[PDB]
Amino acid sequence: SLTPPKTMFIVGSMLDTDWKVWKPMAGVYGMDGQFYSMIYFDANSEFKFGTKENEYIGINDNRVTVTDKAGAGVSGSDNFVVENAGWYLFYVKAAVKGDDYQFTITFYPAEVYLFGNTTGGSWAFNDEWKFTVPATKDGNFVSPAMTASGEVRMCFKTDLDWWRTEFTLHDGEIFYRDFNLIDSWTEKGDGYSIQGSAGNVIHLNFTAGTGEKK
Ligand SMILES: OC[C@H]1O[C@@H]2O[C@H]3[C@H](O)[C@@H](O)[C@@H](O[C@H]4[C@H](O)[C@@H](O)[C@@H](O[C@H]5[C@H](O)[C@@H](O)[C@@H](O[C@H]6[C@H](O)[C@@H](O)[C@@H](O[C@H]7[C@H](O)[C@@H](O)[C@@H](O[C@H]1[C@H](O)[C@H]2O)O[C@@H]7CO)O[C@@H]6CO)O[C@@H]5CO)O[C@@H]4CO)O[C@@H]3CO
């Protein structure tokens, strides 16, 4: 009778040294009970995660599996502990099996990409098009300069199709795709679509959750 959860949060010391802030994780398009979030972790950050606020699941729970693909260095005995300071893409997959959930936690490298007509029409992960990564909690990811004109497209890289984890700028805010998108973001609304030309760059700040074309 159980279905996969609709919400995921993360909580811990890289957000609030008091564990009082719960980051709601963005949901992976078209795939149920999978979530992703771009977070800076300090060295020996401690965190847990949960489905609702004030649920605390940690590394020792037998429903839980960790997969490190970022060299974050994940360990701990209750809390999750991330050894190496860095931006990482925190990624959770909750699947039903039996009457309980079964979590897969994956750290992906902080890899953000420009796609689409703004790039001369790359529709695949291509390292010419990867944002540089800021050193601090508060820096920006910045794209390389665009080489053509059109709608801007942006995504993170995972083991899934790119467009399942892509996003844009609505009103200075970072908006993660949550509908069926075919030709353009204007399918959502305008000032969801974001018009670029040769020379432009994006700045993203994922701590704030904002960004801007420049
Ligand atoms: O500020 C105090 C506290 O701050 C930080 O703790 C974090 C913690 O690391 C996070 O995991 C989270 O805690 C969650 C738990 O994850 C969650 O399971 C639940 O915890 C309940 C326990 O399962 C239950 O056994 C009992 O906890 C007891 C605990 O066994 C005792 O040890 C005692 O806790 C004290 C710590 O021992 C002490 O080191 C310090 O904790 C710091 C911690 O170092 C830091 O990382 O103080 C605490 C108590 O103040 O007492 C508790 C019961 O009081 O009951 C808890 C339910 O509370 O819930 C907690 C969140 O409350 O978040 C905390 C920060 O809040």
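Chain A is numbered as in Swiss-Prot; shown residues: 174-387, in order.
Per the header of the entry, the method used was X-ray crystallography, 2.5 Å.
Backbone N, Cα and C define each Cβ position, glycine as well.
Under a cutoff of 8 A between CB atoms, and with a sequence separation of 6+ in the same chain, the neighbours of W192 (mutagenesis position) are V184, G185, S186. The mutagenesis experiment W192 to A is recorded by Swiss-Prot, whose note states: Impaired binding to starch; when associated with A-221; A-229 and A-252. Abolished binding to starch; when associated with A-221; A-229; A-252; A-326; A-336 and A-350.
Record note (Swiss-Prot) on the mutagenesis of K221 to A: Impaired binding to starch; when associated with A-192; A-229 and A-252. Abolished binding to starch; when associated with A-192; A-229; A-252; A-326; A-336 and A-350. A sphere of 10 angstroms centred on the C-beta of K221 (mutagenesis position) encloses 19 other C-beta atoms. Taken residue by residue with DSSP, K221 (mutagenesis position) is part of a strand.
Under its mutagenesis annotations, Swiss-Prot gives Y229 to A the following note: Impaired binding to starch; when associated with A-192; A-221 and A-252. Abolished binding to starch; when associated with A-192; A-221; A-252; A-326; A-336 and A-350. There are 15 other CB atoms within 10 A of the CB of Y229 (mutagenesis position), with all protein chains counted.
The annotation that Swiss-Prot gives for the mutagenesis experiment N252 to A reads: Impaired binding to starch; when associated with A-192; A-221 and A-229. Abolished binding to starch; when associated with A-192; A-221; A-229; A-326; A-336 and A-350. Sequence-distant contacts of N252 (mutagenesis position), defined by Cβ-Cβ distance under 8 angstroms and a gap of at least six in the same chain, are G185, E219, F220, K221, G231, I232.
Proximity of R326 (mutagenesis position) to non-local residues of its own chain (separation of 6 or more, Cβ distance below 8 Å) is seen for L287, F288, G289, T291, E339, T341, given in sequence order. According to DSSP, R326 (mutagenesis position) sits within a strand segment. Swiss-Prot documents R326 to A as a published mutagenesis change and attaches the note Impaired binding to starch; when associated with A-336 and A-350. Abolished binding to starch; when associated with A-192; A-221; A-229; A-252; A-336 and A-350.
All protein chains considered, the CB of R350 (mutagenesis position) has 23 other CB atoms within 10 Å. Look at Swiss-Prot and you will find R326, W335, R350, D351, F352, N353, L354, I355 tagged as D-glucose binding site.
Listed in Swiss-Prot as a mutagenesis experiment, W336 to A is described as follows: Impaired binding to starch; when associated with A-326 and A-350. Abolished binding to starch; when associated with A-192; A-221; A-229; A-252; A-326; and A-350. On its own chain, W336 (mutagenesis position) has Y202, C328, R350, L354 as residues at least 6 apart in sequence with a Cβ closer than 8 Å to its own Cβ.
Quoted from Swiss-Prot, the note on the mutagenesis of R350 to A is: Impaired binding to starch; when associated with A-326 and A-336. Abolished binding to starch; when associated with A-192; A-221; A-229; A-252; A-326 and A-336.
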Inter-residue Cα distance where the pair is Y229 (mutagenesis position) and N353 (D-glucose binding site), in Å: 32
Neighbourhood of ligand 1 - recorded positions from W335, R350, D351, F352, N353, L354 with Cβ under 6 Å: none
Cβ contacts of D351 (D-glucose binding site) (under 8 Å, same chain, 6 or more positions away): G200, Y202
Site extent for D-glucose (largest Cα pair distance over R326, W335, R350, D351, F352, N353, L354, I355, Å): 15
